[PDB]
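In what follows, a single structure is set out as structure tokens and then discussed.
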Amino acid sequence: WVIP
Amino acid sequence: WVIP
Amino acid sequence: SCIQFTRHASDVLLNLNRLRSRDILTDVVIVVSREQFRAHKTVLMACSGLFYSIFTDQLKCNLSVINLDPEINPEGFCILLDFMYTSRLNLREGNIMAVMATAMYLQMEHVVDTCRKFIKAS
Amino acid sequence: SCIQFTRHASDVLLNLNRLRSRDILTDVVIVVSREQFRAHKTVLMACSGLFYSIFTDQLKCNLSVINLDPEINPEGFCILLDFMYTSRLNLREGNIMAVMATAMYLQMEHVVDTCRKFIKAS
Ligand SMILES: O=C1Cc2cc(Nc3cc(Cl)ncc3Cl)ccc2N1
Ligand SMILES: O=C1Cc2cc(Nc3cc(Cl)ncc3Cl)ccc2N1
Ligand SMILES: [Cl-]
Ligand SMILES: [Cl-]
């Protein structure tokens, strides 16, 4: 999971 | 396009 | 010896979401309490262990309406349906409990994992 | 303020390809000369300008069989159908001309672009  |  | 187009999967999902927003080729309505959500069975199956089981059933595969368990929160479902079609999860303090419970019911293991991690941190 | 799961789109496409290999929820047969290819209309639309136009047509959207132009090569179509469901293109010296022609007909602009680049290099 990432910060888009 | 890449070499997978 | 194939070559690969890096953005292909993302572009496919983006176009499937555009079809969903325009209600094109949607073939099922998911009923969550009073709320109704139109979708594509194949996308639901690709994202959820529960929908995968439902639509591989020789009788349920032909249903145009699926009613979820009355404990399921429509907002939690909506957030998860958006994630299915975009890879983006609107996880917030006020919805995390309903999102985790809905992801557990829908069998969306990666969402369950990040919800458990985010709850643990607080 | 969403979070994003990097592998989600690829995982969705992988599961759609698994459904295709098992002939699950396929809703159209594409006829190319004597050859037949089963697929999901939504995936075809998401990948091809031609299928997007066909299945948004109020009459053609309801057809279970689509016949391609007799000039279309079944192998070129097969290579492109595999690319639609995997992001992987089996581009070879012996098939590049048939793949480019089929991608132009199907309106798959990124495939047309790499075929033009690979031909130019030789
Ligand atoms: O967390 C999850 C997400 C998920 C998706 C699917 N859907 C498929 C799985 C396979 Cl092997 N082939 C085809 C499909 Cl559509 C099943 C279980 C789960 N669990
Ligand atoms: O090279 C290409 C690939 C492609 C895909 C699609 N399919 C869509 C486009 C839009 Cl805007 N919304 C929804 C869909 Cl399914 C149309 C044209 C082309 N050209
Ligand atoms: Cl997931
Ligand atoms: Cl393309």
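Here chain C follows Swiss-Prot, giving residues 7-128 in order.
Cβ atoms here come from the backbone N, Cα and C positions, even for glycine.
Quick look at what Swiss-Prot lists:
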DOMAIN    C:32-99  domain 'BTB'
MUTAGEN   C:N21 to K  Abolishes interaction with NCOR2 and HDAC2, no effect on interaction with CTBP1 and transcriptional autoinhibition; when associated with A-116 and 376-Q--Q-379
MUTAGEN   C:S59 to A  Abolished ubiquitination by the SCF(FBXL17) complex
MUTAGEN   C:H116 to A  Abolishes interaction with NCOR2 and HDAC2, no effect on interaction with CTBP1 and transcriptional autoinhibition; when associated with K-21 and 376-Q--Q-379
Task: Within reach of chain D, those mutagenesis positions of C:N21, C:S59, C:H116, CB-CB under 8 Å - done: C:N21, C:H116
TODO: Of C:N21, C:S59, C:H116, the mutagenesis positions listed, which put a C-beta under 6 Å from ligand 2? Please answer none if none do.
DONE: C:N21
Task: For the domain 'BTB' (C:32-99), residues assigned helix / strand / coil by DSSP - done: 30 helix, 15 strand, 23 coil
TODO: Round to a whole number and give the Cα-to-Cα distance in Å for the pair C:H116 (mutagenesis position) and C:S59 (mutagenesis position).
DONE: 18
- [ ] Determine the minimum-neighbour residue: among C:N21, C:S59, listed as mutagenesis positions, which Cβ has the fewest other Cβ atoms within 10 angstroms?
- [x] C:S59
